[PDB]
Amino acid sequence: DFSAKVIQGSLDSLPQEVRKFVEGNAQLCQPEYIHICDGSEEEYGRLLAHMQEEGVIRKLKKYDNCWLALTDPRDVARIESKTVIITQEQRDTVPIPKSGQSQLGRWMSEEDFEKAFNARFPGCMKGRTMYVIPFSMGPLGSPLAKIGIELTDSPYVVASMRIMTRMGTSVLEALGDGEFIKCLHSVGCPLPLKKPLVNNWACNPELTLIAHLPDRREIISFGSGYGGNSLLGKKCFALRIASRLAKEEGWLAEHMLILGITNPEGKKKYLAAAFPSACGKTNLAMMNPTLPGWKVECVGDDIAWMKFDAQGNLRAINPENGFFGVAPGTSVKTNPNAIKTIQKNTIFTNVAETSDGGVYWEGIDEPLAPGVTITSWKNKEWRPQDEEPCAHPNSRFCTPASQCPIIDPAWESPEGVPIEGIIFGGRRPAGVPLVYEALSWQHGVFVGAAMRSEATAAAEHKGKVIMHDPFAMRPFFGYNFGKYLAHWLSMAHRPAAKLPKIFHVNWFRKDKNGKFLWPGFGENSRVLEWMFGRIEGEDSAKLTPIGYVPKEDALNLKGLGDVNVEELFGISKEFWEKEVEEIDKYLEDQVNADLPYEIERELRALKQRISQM
Ligand SMILES: Nc1nc2c(ncn2[C@@H]2O[C@H](COP(=O)(O)OP(=O)(O)O)[C@@H](O)[C@H]2O)c(=O)[nH]1
Ligand SMILES: O=C([O-])CC(=O)C(=O)O
Ligand SMILES: [Mn+2]
Ligand SMILES: [Mn+2]
Ligand SMILES: [Mn+2]
Ligand code: NA
């Protein structure tokens, strides 16, 4: 009985199964105190002020209620190699790769995990408060919403979860005696500290392990206080666990933005887009269109939960309550709506700070007044000419979604929004045209499966080498990728299903000396215009070996000067021969026995179309 240690709420007021979860882990982790979060403004402000007292965060004086955390440099992003899923059989979690090293997930046996667990969690919260975070993924009363309980010894986690999820007492009241996903987190630094504290950021890099136990409905994360590792509702729950549930239950959990777009004829359509981490999702989702009479509104920027309704419409909700966006590159010119969103009530991690108490990062495009100096993310003085960046490449803002000036009026509608198009894309410097359209659902699933993109700073992958990232979900598959492909393909045999048109984009094609062929950002509205017309049934497409592309003059290029058109839209036989062979060998190695017949067929079909050019 840990009742005596509860400093907010009551164990008696908790639902039966919630009490057992809290108490069992209190027995194991040995916290000094238990704080059951209520999600109130008062709780939030006081916790922020306490972190400020302890030197864990700094207040940003230029803004209304904004804060800055600077981490231990060993804890700065997701670590895919220390992120594991436990199942009875390895093949349920990843396909068995021919080469013996899977690039589609990482499995750990039940036995190996139990040993890892016992080596980490006993006593891990000694001298700390265990915070109990009741959270809902998805709008208030959405039939698509799922609730979790996260236990953590990090106030930083509590604060960020308030922004990124719906959290507090009303969630507990909604849960009742229902099921919840069990999320356990520790920074892994019990008191007294056995190792030095670096930058007042508690973490345990050597023992970092982010584990998922779908058959137990548990997420268990140790050693990292950073975003994707510690905010367990986001990647761990809403993608890894949820994708598996989605498979089981007939829906989809995807690494997708959702946006609403209205044309000059007063018609609105919703689109979803899957681009890899740090490949343009947030920027597209809250785009400021350059084309007159067009408007974009943001439903979500990162995760989509989608389910076909009784009428056959693919209805989507954003399960998150905030944006956890990449900071560097964000500017008034590139993402004006993000800049407006983050002006108040926002937590920044690993960005720079100006002497005026403002935020700073690479690509902010914000000349500072003479005399204003910069403190880098490492808490050292920094000059514009210096070798290293002022902000970490994976620095983040964590901001309430309700503050986006173009948040969609239906972004919290319980039934969700009807998706009419799904867009795939990544960073490809060569060979891949600005936009093309899949020939069929099956072709579209292949296009998703074949996605490749330059590495980014979102995880541990350095350099810019082109990596396979199918459906932008390589770090996030909750189960066997072959079975995931099967699941997607099965949607075509569901009665009444209105299958969205599928497109592939490339914002990132570079010419022969390394400059972008396409301006992008707000100009991407010209591509969305084309997609919108295609959904409407417009005669605006020409057939090519890779799919449909815009006809001559179909794309609105007015005001864009002499854009190098057939360099941007060029399709080389030699490039695509190479491409298809590479896709072939990848799928054979990585997916093997679990590759759906229909994907192999699309591969064969593409190879044949290419062979005839
Ligand atoms: N050149 C170019 N860069 C972009 C575009 N969209 C986003 N970016 C940059 O890519 C980085 C990550 O963008 P973001 O929208 O946050 O991607 P996300 O992590 O998938 O949400 C930022 O530095 C952006 O400025 C684009 O259309 N063109
Ligand atoms: O790690 C996170 O939570 C941020 C994110 O959305 C990504 O890196 O894809
Ligand atoms: Mn993401
Ligand atoms: Mn982003
Ligand atoms: Mn079929
Ligand atoms: Na710090």
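Shown for chain A, in order and in Swiss-Prot numbering: 10-622.
Structure determined by X-ray crystallography, 1.6 Å.
Yeah, the Cβs are placed from backbone N, Cα and C, and that goes for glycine too.
A strand conformation is recorded for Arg405 (substrate binding site) in the three-state DSSP classification. There are 25 other Cβ atoms within 10 Å of the Cβ belonging to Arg405 (substrate binding site). Sequence annotations record features per position, and here Swiss-Prot assigns substrate binding site to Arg87, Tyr235, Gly236, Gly237, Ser286, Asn403, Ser404, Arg405.
Under the DSSP three-state reduction, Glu89 (mutagenesis position) is assigned to helix. Under its mutagenesis entries, Swiss-Prot includes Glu89 to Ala, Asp or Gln with the note: Abolished phosphoenolpyruvate carboxykinase activity; decreased affinity for oxaloacetate.
Cβ environment of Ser90 (mutagenesis position): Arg115, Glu469 lie under 8 Å away, each six or more residues apart in the same chain. The annotation that Swiss-Prot gives for the mutagenesis experiment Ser90 to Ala reads: Decreased phosphorylation and increased acetylation levels.
Listed in Swiss-Prot is the mutagenesis experiment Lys91 to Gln, annotated as follows: 3-fold decrease of affinity for phosphoenolpyruvate. Around the Cβ of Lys91 (mutagenesis position), a 10 Å sphere holds 19 further Cβ atoms from the protein chains shown.
As annotated by Swiss-Prot, Mn(2+) binding site applies to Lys244, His264, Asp311. For the recorded site, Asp311 (Mn(2+) binding site), the DSSP three-state label reads coil.
According to Swiss-Prot, the GTP binding site annotation covers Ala287, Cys288, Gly289, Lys290, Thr291, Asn292, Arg405, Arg436, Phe530, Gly531, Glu532, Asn533. Within the same chain, the residues at least 6 positions away from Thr291 (GTP binding site) whose Cβ sits under 8 Å from its Cβ are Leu266, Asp310, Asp311, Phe332, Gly334, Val335, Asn344, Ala347, listed in sequence order. DSSP classifies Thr291 (GTP binding site) as helix under the three-state reduction.
Positions annotated as active site by Swiss-Prot: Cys288. Around the Cβ of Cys288 (active site), the same chain contributes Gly434, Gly435, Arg436, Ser462, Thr465, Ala481, each under 8 angstroms and 6 or more positions distant in sequence.
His477 to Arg appears in Swiss-Prot as a mutagenesis experiment; the accompanying note says: Destabilization of the closed state of the omega-loop, resulting in decreased capture rates for the weaker binding substrates associated with catalysis in the phosphoenolpyruvate to oxaloacetate direction. The secondary structure of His477 (mutagenesis position), as reduced to three states from DSSP, is extended strand.
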- Query: Of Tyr235, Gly236, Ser286, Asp311, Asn403, which binding-site residues come close to ligand 3, meaning Cβ under 6 Å from one of its atoms?
  - Reply: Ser286, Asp311
- Note on the structure: Quick note, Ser286 (substrate binding site) and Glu532 (GTP binding site): C-alpha atoms separated, nearest Å, by 21
- Task: Report the binding-site residues (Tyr235, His264, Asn403, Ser404) that meet this criterion: Cβ distance to the nearest atom of ligand 4 under 6 Å. Use sequence order and write none if nothing qualifies.
- Result: none
- Query: Counting every protein chain present, what is the number of Cβ atoms, excluding its own, within 10 Å of the Cβ of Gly237 (substrate binding site)?
  - Reply: 26
- Task: Across all the protein chains here, work out how many other Cβ atoms are within 10 Å of the Cβ of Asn403 (substrate binding site).
- Result: 22
- Query: What recorded positions among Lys91, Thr291, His477 have a C-beta sitting less than 6 Å from any atom of ligand 1?
  - Reply: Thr291
- Note on the structure: Note: in the chain of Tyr235 (substrate binding site), residues six or more apart in sequence with C-beta under 8 angstroms of its C-beta are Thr80, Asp84, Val85, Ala86, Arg87, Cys212, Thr358
- Filtered by Cβ distance under 6 Å to ligand 2, the binding-site residues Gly236, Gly237, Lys244, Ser286, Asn403 reduce to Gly236, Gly237, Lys244, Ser286
